[PDB]
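Participant: First the structure, then my questions, so here it is.
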Amino acid sequence: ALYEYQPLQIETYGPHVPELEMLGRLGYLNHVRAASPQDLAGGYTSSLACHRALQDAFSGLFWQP
Amino acid sequence: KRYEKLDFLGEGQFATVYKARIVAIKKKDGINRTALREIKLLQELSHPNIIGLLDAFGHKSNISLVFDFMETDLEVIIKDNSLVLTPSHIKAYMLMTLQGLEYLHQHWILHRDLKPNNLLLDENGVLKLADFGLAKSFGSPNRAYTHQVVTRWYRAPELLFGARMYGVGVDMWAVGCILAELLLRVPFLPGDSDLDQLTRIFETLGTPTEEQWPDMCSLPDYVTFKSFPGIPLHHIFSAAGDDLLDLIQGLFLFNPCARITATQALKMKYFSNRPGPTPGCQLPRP
Amino acid sequence: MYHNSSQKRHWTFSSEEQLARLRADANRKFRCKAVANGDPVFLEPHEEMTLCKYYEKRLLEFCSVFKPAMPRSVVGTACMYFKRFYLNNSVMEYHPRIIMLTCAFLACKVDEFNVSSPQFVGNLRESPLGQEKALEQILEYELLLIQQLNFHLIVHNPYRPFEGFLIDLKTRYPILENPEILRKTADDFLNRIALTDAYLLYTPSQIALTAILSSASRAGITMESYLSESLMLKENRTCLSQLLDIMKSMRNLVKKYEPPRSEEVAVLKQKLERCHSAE
Ligand SMILES: CC(C)c1cnn2c(NCc3ccccc3)cc(NC[C@H]3CCNC[C@@H]3O)nc12
């Protein structure tokens, strides 16, 4: 009865969203505002804002009532 | 409305909670913003390890919220000297907490009030995060938050240093504290003030330097401290294994960005390793 | 998130016909109650729609002059509250003048835009006694508004999806070199879409994408490749066809929108005042 990690299976009804760690290479972070040193000190990064914006943009784009 | 109002359960600043036929009902500014926060967040969330809002209804500016009835919480478990917290039990509690937190963080919400009595347990041994009165959506650059969230003994050092922007770390640190409270059966860092809380943190885990926290000096309430080397984690948690020590170190990393997220904590070898987490039906009952 | 939200589950409808059916049912239910309480005093459903559009314009003006500055999220939430409320309630029973202020009040609370009740009601252009009377009515109607929304308070607006689409265009669509020259016209089209019933018929992502591609078409830019090459709809052409049909239907809803006329709203406002005098 050993635990095995299964990623959360939540259908988004939209295009695939790039992972948070990969936003830096793909060039997304060059278009979101940089996180200030006090923001980084508390754990806030521009990757979070970029990822949430992309997720909201893609959420339910292909869904119909 | 359709409820029997059986037994009194508790009373707090914003509401009084009773048992009712089984559910728990919690009863010029208008409707209380804590009740509205609970309503607006819990309506959008659905997960086995998050408290379920079954119904809502009220009169005038007094709304009653209906939740599933929970038998106990982690605080009663920790403070009960009769029951023994086997490593499997700690693993199970940690797993349920982290899965609920993973779901919550996926939907860009921070609990901001994690502590043992806010982690409720039902008769089936399912742990649910409750008391979303301070919970707030994160990931928006336009939202400025306060640093006085989380009770003091579970507050992260960046919160104690006055972080107005933060992420999942404020939950994760509290999770670490809860983990420590599960291992020691007593509060890990029982400060009497903010400065005393920071002092206990830095005396136990060592004073973080610029290498472990690159921008620690930029927080508005950062106070230069005394350089304690801290106490090695294997000395504090003498009964903890290497995997558990890795999890504890990840949860208690001073850098919030480097601090492990809920999914990263779930992927760690501690949860995969032997022994497996206790099933909910076999967890200790207060 | 929208894809498992109460907005998607309960407040995104199949067609304008279903919305018209809900509005007509509300109108006839109020008529039946008024008759059972006891003539041409009653408002017809299209007259109710005209009054609701006028008072949505009034709510937008109120939220635009609100001090301190109201975030666009609050305005969108409040307008969605107004639309949802008058889907299933007659303006003849609950006056839209009060209901829109209640919508703004509840929206400020829900979206964490902390303003005190006195600084809320001070934005109204009335006497201090009138301001306190309006405050009392807002407090009476706040719970009613919450009940009529079925306690679904989180509203997913298209502004963040709009920002996400702009980021995606800047990153993955070099064909459209500067996506930020689309922002102003796309925002104008977003306002126009908000005037219509589209917020009850489509997803926020669909609405934002429709505004962006309408702005691109206005500039002459043909960027169906972004739909096909970047959104990977070239792998599922039926989904691409459904998406194009959604956007065409939204553009049609915008083109057919008729704004309230001054004479007509004056007449219907006098009619509504007579309705509220007798109730
Ligand atoms: C409102 C909802 C979250 C809820 C469901 N069951 N339940 C119980 N059950 C009795 C109980 C719980 C924990 C320990 C002992 C007894 C007590 C209770 N008290 C209110 C606070 C108290 C502090 N911890 C979080 C609780 O929600 N709230 C609830």
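Throughout, chain B uses Swiss-Prot numbering, with the displayed residues spanning 10-30, 37-42, 52-310 in order.
Cβ from N, Cα, C; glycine included.
So Swiss-Prot has the following annotated:
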| type | residues | note |
| --- | --- | --- |
| ACT_SITE | B:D137 | active site, proton acceptor |
| BINDING | B:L18, B:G19, B:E20, B:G21, B:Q22, B:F23, B:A24, B:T25, B:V26, B:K41 | ATP binding site |
| MUTAGEN | B:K41 to A | Total loss of activity |
| MUTAGEN | B:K41 to M | No effect on interaction with HINT1 |
| MUTAGEN | B:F91 to G | Enhanced capacity to bind ATP analogs |
| MUTAGEN | B:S164 to A | No mitotic repression of transcriptional activity of the reconstituted TFIIH complex |
| MUTAGEN | B:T170 to E | No effect on interaction with HINT1 |
| MUTAGEN | B:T170 to A | Total loss of activity. Total loss of transcriptional activity of the reconstituted TFIIH complex |
Participant: Given the ATP binding site residues B:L18, B:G19, B:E20, B:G21, B:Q22, B:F23, B:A24, B:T25, B:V26, B:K41 in the record, what is the largest Cα to Cα distance, rounded to whole Å?
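Facilitator: The span, Cα to Cα at its widest, is 14 Å.
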Participant: Determine the most Cβ-crowded residue among the recorded positions B:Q22, B:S164, B:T170, using a 10 Å radius around each Cβ and all protein chains in the structure.
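Facilitator: In terms of Cβ crowding, the pick is B:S164.
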Participant: Which number gives the other C-beta atoms within 10 angstroms of the C-beta of B:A24 (ATP binding site), all protein chains shown included?
Facilitator: 19
Participant: Tell me which recorded positions (B:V26, B:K41, B:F91, B:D137) have a Cβ under 6 A from ligand 1; sequence order is fine.
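Facilitator: List returned for ligand 1: B:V26, B:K41, B:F91.
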Participant: Just going by other Cβ atoms within 10 Å, which of the recorded positions B:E20, B:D137 has the emptiest spot?
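Facilitator: Among the recorded positions B:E20, B:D137, the lowest count of other Cβ atoms within 10 Å belongs to B:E20.
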Participant: Calculate the distance in Å between the alpha carbons (Cα) of B:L18 (ATP binding site) and B:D137 (active site, proton acceptor), and round it to a whole number.
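Facilitator: Computed Cα spacing between B:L18 (ATP binding site) and B:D137 (active site, proton acceptor) is 20 Å.
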Participant: What recorded positions from B:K41, B:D137, B:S164 have a chain A Cβ less than 8 Å from their own Cβ?
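Facilitator: Near chain A, the qualifying recorded positions are B:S164.
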Participant: Fill in the CA-CA distance, B:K41 (mutagenesis position) to B:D137 (active site, proton acceptor), as an integer in Å.
Facilitator: 18
Participant: Which whole number of Å separates the Cα atoms at either end of the 6-residue gap, B:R30 and B:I37?
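Facilitator: Each end of the gap has a Cα atom, and these are 5 Å apart.
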Participant: Might you list, by sequence position, any residue in that chain lying six or more from B:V26 (ATP binding site) with a Cβ less than 8 Å away from its Cβ?
Facilitator: B:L18, B:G19, B:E20, B:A39, B:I40, B:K41, B:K42
Participant: Among all protein chains shown, how many Cβ atoms are found within 10 Å of the Cβ of B:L18 (ATP binding site), not counting that one?
Facilitator: 15
Participant: Would you list, in sequence order, the residues of this chain other than B:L18, B:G19, B:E20, B:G21, B:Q22, B:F23, B:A24, B:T25, B:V26, B:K41 that have their CB within 8 A of the centroid of the site's CB atoms, where the site is the one recorded for ATP?
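Facilitator: For the ATP site the neighbour list reads B:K42.
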Participant: Output, ordered by sequence, the same-chain residues six or more apart from B:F91 (mutagenesis position) with a CB under 8 Å from its CB, or 'none'.
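Facilitator: In sequence order, the residues whose Cβ lies under 8 Å from that of B:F91 (mutagenesis position) (at least 6 apart) are B:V38, B:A39, B:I40, B:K41, B:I75, B:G76, B:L77, B:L78, B:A154.
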